[PDB]
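Working notes, structure below.
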2 protein chains.
Amino acid sequence: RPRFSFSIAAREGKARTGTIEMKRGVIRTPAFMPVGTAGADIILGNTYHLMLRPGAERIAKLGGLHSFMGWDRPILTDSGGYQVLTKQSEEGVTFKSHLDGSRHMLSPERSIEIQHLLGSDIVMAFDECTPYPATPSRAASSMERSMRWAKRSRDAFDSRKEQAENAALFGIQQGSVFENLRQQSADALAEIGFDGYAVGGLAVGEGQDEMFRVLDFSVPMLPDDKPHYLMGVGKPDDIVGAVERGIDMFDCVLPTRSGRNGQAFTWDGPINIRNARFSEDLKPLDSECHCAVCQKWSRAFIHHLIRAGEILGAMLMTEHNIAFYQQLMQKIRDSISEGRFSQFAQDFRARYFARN
Amino acid sequence: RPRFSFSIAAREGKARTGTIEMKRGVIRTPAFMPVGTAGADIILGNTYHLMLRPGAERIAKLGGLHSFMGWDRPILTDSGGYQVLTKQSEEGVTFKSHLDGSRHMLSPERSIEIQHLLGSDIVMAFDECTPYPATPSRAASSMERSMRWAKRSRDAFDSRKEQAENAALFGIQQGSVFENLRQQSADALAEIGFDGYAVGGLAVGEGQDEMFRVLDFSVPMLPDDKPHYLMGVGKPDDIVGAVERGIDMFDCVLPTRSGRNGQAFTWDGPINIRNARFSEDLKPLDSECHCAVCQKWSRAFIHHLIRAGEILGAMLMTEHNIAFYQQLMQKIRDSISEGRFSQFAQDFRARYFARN
Ligand SMILES: [Zn+2]
Ligand SMILES: [Zn+2]
């Protein structure tokens, strides 16, 4: 396989389905990328967490993230900046670990180097997150810095031969909710040139209507022939609507967070399995789900395990939620390929929000 | 298969290996019986817990424990009395649930009925636990009551046709550490007649030397041609020494308790995987273990998962510990069948206690 090749196999409206080929494997798009410490074609590693425990140099000494996690397929790492204080400047950010008080710095160059030590296949440029809401001036200043940092990230990546030849680099569009800033950001990223383009700054609590409004104008600004990654999104209905707006890749902690907190995703909406209404419910978590949990165990049993404090309950919930997300993506890919995605999205919303 | 048939295939000293055939399956002995909410031939259900959540009538409405847990092989239930206050008498015990304040009673008859509603295959007689240490008078009084309750348990079981025809009933020897009381108890149980005989009252904090001393004289008092079940034991070295003294069946919360608290069992002794010495250790939890965890992941990765708070870490630890216990029992059975159990026990102890 090539280092990186994105091909679009079919389209419906703004939605696309296709493949990213990389040395370690093929990624089917639209893709959901689960956290690896939770089938999927690619998993996400949390650079901020890994640089603090066990440390990037230690991960490299252990053979890199692929060996460490037992995962030989592609891995995407974030830059570490979002989760990341002792000092902030045009150079980068300095911060102190709560785990042990150790001092750490992150910059475009250091973030790229940490991601190199982790051995990831898709590397994210290091940027400055923009809070929500943001004034036009603050959003512009933050976006402008992020574009300077995108060039620094590009140069650092290109200087590391093993990384340049075997990994890929994505740039991140910023600009808050402002169309003109989103355009300036897209133009700057395309001038630098990246293997894929993320839409940043939209997992900030703005609400789905506003997120969709910004995606409506922002995704068309990115190169059509490269993947589009919506970072930190989201709920099943967020994913469906974002695909309708041209997004190809997603990540979110929701499936694993929900699975540890009693919430299961189903085609009839989320359910809180701890509720007493499930104590005698012999149906599986979801009646169509093909996952191993739903083939074997009832809502009543999973309810019991969680209420009893048994670790097995949260594990089965998490397994189901991860599988549900992958089945959602498979249905999205098949429906786009078959020219029935618009109908799928309509049928999906009607059932998901009925909450039956 | 028959309702119940125990056959001894081979012996070495006081140790035995063989099979219990029941309608739902064959149990290879010596057997370790894990809790089912945690391969094994039989799992243990906790009657006290199940009668409080979700309730025995509710379990029966859901189809019984086999259907509820997705386990079609034999299940052994305890009587509920050990974990079980509003009143205590020759009739039984009354107690109030902390979960919701509901009132509950347990007696020989009610315990047998609850175990019937749960649908278990091996039913334990309801007895009175003897604290440790106990005076001779108190141990005798408690043992005498337990024998009266054993007869009541026998009669209640025999009155329920579905239970009498399809399940088995074990009696429990009591008597604390006193040889004469252990003998009186064994005589009373054999006169009543049971399908198997447990050695009760030895998971009480007395220490291994004392436990082995009591087993030395107590196990020979039970019928040789029936299974011998040591309740609530134990650590790997406890199991090996108890097999050397004629025990056929075991249960203990240690593998699952340890797996949720950072402790892994290995042939070189227990290890606390959270310790910093494992942060860079690329070996599996145990170098001989055939379990799925040890085929794939390192001590370093499991250390990381647990230190990071990831549920996956405790799940992998528990999976490894359950599998380790089953591999221990398999090695015990094979060595007895091959006439090399004495050597196995010696080699096991030398390595386990070296702690290398
Ligand atoms: Zn499922
Ligand atoms: Zn193992």
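We number chain B the way Swiss-Prot does; in order, the residues shown are 11-48, 63-108, 114-385.
Heads up, the Cβ atoms here are built off N, Cα and C, so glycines get one too.
Non-local contacts of B:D102 (active site, proton acceptor) by the CB criterion (under 8 A, 6+ apart in sequence, same chain) comprise B:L68, B:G69, B:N70, B:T71, B:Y72, B:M153, B:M260. B:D102 (active site, proton acceptor) carries neither a helix nor a strand DSSP state and counts as coil. Residues or ranges marked as active site, proton acceptor by Swiss-Prot: B:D102.
Annotation for B:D280 (mutagenesis position): same-chain Cβ neighbours under 8 Å, separated by at least 6 residues, are B:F42, B:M43, B:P44, B:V45, B:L68, B:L100, B:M260, B:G261. When secondary structure is read from DSSP and collapsed to three states, B:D280 (mutagenesis position) falls in the coil class. The active site, nucleophile feature in Swiss-Prot is assigned to B:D280.
According to Swiss-Prot, the substrate binding site annotation covers B:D102, B:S103, B:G104, B:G105, B:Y106, B:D156, B:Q203, B:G230. The number of other CB atoms found within 10 A of the CB of B:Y106 (substrate binding site), across every protein chain shown, is 20.
Among the features that Swiss-Prot reports, Zn(2+) binding site is placed at B:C318, B:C320, B:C323, B:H349. Long-range Cβ proximity for B:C323 (Zn(2+) binding site), meaning a same-chain Cβ under 8 A and a gap of 6 or more residues, is found for B:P313, B:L314, B:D315, B:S316, B:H349. Following the DSSP three-state reduction, the secondary structure of B:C323 (Zn(2+) binding site) is helix.
The Cβ of B:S103 (mutagenesis position) has B:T71, B:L135, B:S140, B:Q144, B:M153, B:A154, B:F155, B:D156, B:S182 as same-chain neighbours under 8 Å, each 6 or more residues away in sequence. While the structure shown retains the original residue, Swiss-Prot records the mutagenesis experiment B:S103 to A with this note: Strongly reduces activity.
Around the Cβ of B:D156 (mutagenesis position), the number of neighbouring Cβ atoms within 10 Å comes to 28. Here Swiss-Prot describes B:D156 to A as a published mutagenesis experiment; the accompanying note says: Abolishes catalytic activity.
According to Swiss-Prot, the experimentally introduced change B:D280 to N is described as follows: Abolishes catalytic activity.
With respect to their backbone Cα atoms, B:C318 (Zn(2+) binding site) and B:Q203 (substrate binding site) stand 37 Å from each other. Spanning 5 unmodelled residues, the straight-line distance from the Cα of B:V108 to the Cα of B:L114 measures 8 Å. Cα to Cα, B:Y106 (substrate binding site) and B:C320 (Zn(2+) binding site) are separated by 33 Å. The local packing around B:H349 (Zn(2+) binding site), expressed as other Cβ atoms within 10 Å of its Cβ over all shown chains, amounts to 26. Contacts of B:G230 (substrate binding site) defined by a Cβ separation under 8 A and a same-chain sequence distance of 6+ are given as B:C158, B:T159, B:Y161, B:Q202, B:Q203, B:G204, B:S205, in order along the sequence. Spacing of B:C320 (Zn(2+) binding site) relative to B:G105 (substrate binding site) is 35 Å (Cα to Cα, whole number).
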